[PDB]
Amino acid sequence: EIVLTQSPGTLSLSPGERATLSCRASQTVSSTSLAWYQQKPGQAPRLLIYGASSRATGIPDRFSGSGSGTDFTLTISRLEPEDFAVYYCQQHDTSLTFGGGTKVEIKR
Amino acid sequence: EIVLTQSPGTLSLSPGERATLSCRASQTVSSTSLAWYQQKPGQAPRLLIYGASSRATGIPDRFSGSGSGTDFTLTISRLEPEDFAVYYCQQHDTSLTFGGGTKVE
Amino acid sequence: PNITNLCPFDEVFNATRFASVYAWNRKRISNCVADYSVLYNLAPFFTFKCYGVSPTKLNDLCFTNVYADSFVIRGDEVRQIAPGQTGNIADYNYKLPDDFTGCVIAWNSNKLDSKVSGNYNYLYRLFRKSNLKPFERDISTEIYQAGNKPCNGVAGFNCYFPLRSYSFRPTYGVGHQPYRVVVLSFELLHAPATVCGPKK
Amino acid sequence: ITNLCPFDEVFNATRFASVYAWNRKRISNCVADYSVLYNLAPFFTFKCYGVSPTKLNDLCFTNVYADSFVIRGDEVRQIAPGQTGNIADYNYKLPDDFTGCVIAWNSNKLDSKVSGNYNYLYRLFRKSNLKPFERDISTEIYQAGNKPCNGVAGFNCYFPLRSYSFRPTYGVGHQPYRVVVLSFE
Amino acid sequence: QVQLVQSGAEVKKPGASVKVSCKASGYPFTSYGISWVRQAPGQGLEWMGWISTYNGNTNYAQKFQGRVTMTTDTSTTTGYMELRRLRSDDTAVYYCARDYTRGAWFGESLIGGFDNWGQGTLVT
Amino acid sequence: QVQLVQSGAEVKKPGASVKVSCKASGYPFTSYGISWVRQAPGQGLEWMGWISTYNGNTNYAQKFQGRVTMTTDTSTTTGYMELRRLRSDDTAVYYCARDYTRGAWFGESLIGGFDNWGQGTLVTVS
Ligand SMILES: *[C@@H]1O[C@H](CO[C@@H]2O[C@@H](C)[C@@H](O)[C@@H](O)[C@@H]2O)[C@@H](O[C@@H]2O[C@H](CO)[C@@H](O)[C@H](O)[C@H]2NC(C)=O)[C@H](O)[C@H]1NC(C)=O
Ligand SMILES: *[C@@H]1O[C@H](CO[C@@H]2O[C@@H](C)[C@@H](O)[C@@H](O)[C@@H]2O)[C@@H](O[C@@H]2O[C@H](CO)[C@@H](O)[C@H](O)[C@H]2NC(C)=O)[C@H](O)[C@H]1NC(C)=O
């Protein structure tokens, strides 16, 4: 099946800077079948972006994403202290799988 | 105004076969507003066909007409000594205009 | 009463142009002797079925005023021109009261009002907020907002144009063919008789 | 209430079928709420024939049909009753007794490939025109002349199907467009 | 049967005005209008105008708009035609015809034509 | 609103079985599906399968090809996941989510993803 990959595993940036998360795919994946999630500590994950471009209901405008074919990327315009969590990238082009995950924490 | 042209200006035909006349309209004329007339020499015109298909009162069954839009045709099944005169075509879709007139000998 | 003029029923039946259903023409006929015998003598293709009064007895009555209405509609919609009916034409274009005391006439007009390329000169109304009162005309073109977002007089999804076309062609069947309808209404009460009927 | 009709399973699908392979779906025994398309995708063209568009949530029918396909940008006009053309005559013909609606919208961001997408094909040469609601999933050697060929393409022997090769840089009339047609019975 | 009889010939000198009459018999006068058609010697017909016998409305041709006036009287059932400022090129035969091309009471077009003509009047 | 509620935690032991319940309210039940995803403490997420609430058609993963089965009850608006042959390697939190990735009536894919998630049920096997 399509094996997914994210890098880097851990990011240490400033609370207020502009960050970027990367997701890498093995085979080609239809852009209509890729999404992203956020897992705040002590909770359950929630949907952020679906279709690699559309923003989910109740998601701030500061979130956005773009990419197609093999490399997909989620960009955050600004970092905020409610945004420190682990994020995942999904595909359901053939069967379904989840990424390894990427963590972003405070730089100091 | 709508201008009607009749060709030919004269028809020389043998006494007993079928004739055909033409009245072509520059613009589009409704089938509701076309009629034909006959004028024997030294007499007054009389009505033959109204509505481009219907027949007037007292006209035999040998006179018939058809056509729509731009082309209209008047046909006679067979001729008699009383059917050699000048024929005219009328329209009143816009204002009222007559035709040039076709003679039959 | 002694009146000499004759009623112009040939002026409303043998006419050239008939109005659309949404702007139907209404005429007033008064002060004349009415001879309805010319209507029955026609070939048995006129649908002369009418209410409140028998056709044969029309020649011996006097009427205050006679109104004639004419329009062109679809072949299968002639059923809708009757008291106590519902439909697209009955609820948006033409309405007949429950008490009518008149006559309704309809005949085929395929040879005259239909074109091979298609006739789009006849119109009918598809959208209206509420049903119309008896004997009412609504000649008004304007965008209709079905939804809630407003539009500044522009076409849209929830913003509609209320008039459609019939698209008559000689290739359809009898149900889609154009028919011409003439509806006669009579008023009886005071009777300073204007329409008298032939009687010496 | 319960048992809402699956109109979101046909407008938000991932893969849309080709024109010659237009899928057909059966909808029955469900409450139909036509408010889903009353506010969505503010670029779509809604036209309905045979019934008043703003009376849909007032009528009870027997069965409801739904067919979907992807056509060219400038060919959306041909999908209508009493209209002819390459698509209308040869791929999908809507009869005069339509009593249904037609929906189309732009699909650039999902059906465009940088190198060109060849997943969508259409039939340009058929032996004869098709009846309303007729499908022909069959490709065979198309002979235009008089000399038959033994299943080999070439002169007077043309493959009846042609691709589209959609690209992001084409025009508005050349961009792929997704169309769904509802037929009421 | 329907018959229309006109007046006699005139030799009116150039510059004057002429009047032609047309008396009807055999049909209800009010229900139909009266039209006028003229024919020059050796040429075709031409339409002059239209007059309604119920309300007096008229519809003249554009060529003779400000020159011709028509008048009808119900008592004698006779129509009249006045042509003013005569010209040398007006020598023709004028005709009186019963009109079914335009309505009398309402003035709308109909299906038909000039169905009853008169004998004709020669004017020079 | 949309809310998902599950059952409590379990301390099941090897060789046993466990049942997970998922109750939802706020949407037409015969319109959407239900999908299950599990996550070990400290690792990433992991998929199990899909169930249709309309006709019972189901699809399952490969590593859980025969170890799992799921059922739905329309009246009570609840779905159940059965996992058997439990092992110490299945110590994870099991999640119930409303699925908008495959259609309930026709079985075709859709554009979207897991849009609503429950509190989470913790199960430890030892
Ligand atoms: C509509 O007109 C027809 C025919 O009109 C004839 O032609 C006109 C130019 C004019 O000269 C009319 O007087 C002609 O009658 C009418 O049908 C005729 O009706 C009369 C009266 O009964 C009858 O004697 C004729 O035979 C009929 N001819 C045909 C061909 O039907 C008809 O009556 C008119 N419509 C109405 C409502 O009166
Ligand atoms: C096609 O999907 C869009 C978006 O669906 C949203 O995301 C999904 C993952 C799922 O969670 C849905 O429930 C979400 O609504 C639908 O657009 C939404 O429609 C609703 C109802 O009209 C509206 O309240 C939302 O604001 C819309 N959201 C957006 C981003 O437009 C759309 O309705 C679906 N298509 C059909 C035919 O229903």
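By the numbers in Swiss-Prot, the shown part of chain D spans 332-516.
Placed from the backbone N, Cα and C atoms, the Cβ positions cover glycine too.
As recorded in Swiss-Prot, the features of this protein are as follows:
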- D:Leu452 to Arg: Increased resistance to neutralizing antibodies. Decreases HLA binding to NF9 epitope. Increased binding affinity to human ACE2 (MUTAGEN)
- D:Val483 to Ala: Increased resistance to neutralizing antibodies (MUTAGEN)
- D:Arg346 to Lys: In strain: Mu/B.1.621 (VARIANT)
- D:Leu368 to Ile: In strain: Omicron/XBB.1.5, Omicron/EG.5.1 (VARIANT)
- D:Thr376 to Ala: In strain: Omicron/BA.2, Omicron/BA.2.12.1, Omicron/BA.4, Omicron/BA.5, Omicron/BQ.1.1, Omicron/XBB.1.5, Omicron/EG.5.1 (VARIANT)
- D:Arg408 to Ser: In strain: Omicron/BA.2, Omicron/BA.2.12.1, Omicron/BA.2.75, Omicron/BA.4, Omicron/BA.5, Omicron/BQ.1.1, Omicron/XBB.1.5, Omicron/EG.5.1 (VARIANT)
- D:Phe486 to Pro: In strain: Omicron/XBB.1.5, Omicron/EG.5.1 (VARIANT)
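Locations of recorded Swiss-Prot features on the structure.
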residue  : record               : contacts (Cβ under 8 Å, 6+ apart)
D:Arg346 : variant position     : none
D:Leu368 : variant position     : D:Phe338, D:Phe342, D:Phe375, D:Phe377, D:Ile434
D:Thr376 : variant position     : D:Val407, D:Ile434, D:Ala435, D:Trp436
D:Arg408 : variant position     : D:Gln414
D:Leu452 : mutagenesis position : D:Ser349, D:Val350, D:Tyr351, D:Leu492, D:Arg493, D:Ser494, D:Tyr495
D:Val483 : mutagenesis position : D:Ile472
D:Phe486 : variant position     : D:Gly476
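In this set, none of the recorded positions among D:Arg346, D:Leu368, D:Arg408, D:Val483, D:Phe486 has a C-beta falling under 8 Å from a C-beta of chain E. Look at D:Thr376 (variant position): DSSP puts it in a strand. In this entry, D:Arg346 stand out among the variant positions D:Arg346, D:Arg408, D:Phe486 as having a C-beta under 8 A from a C-beta of chain F. According to DSSP, D:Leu368 (variant position) is assigned to coil rather than to any helix or strand. Following the DSSP three-state reduction, the secondary structure of D:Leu452 (mutagenesis position) is strand.
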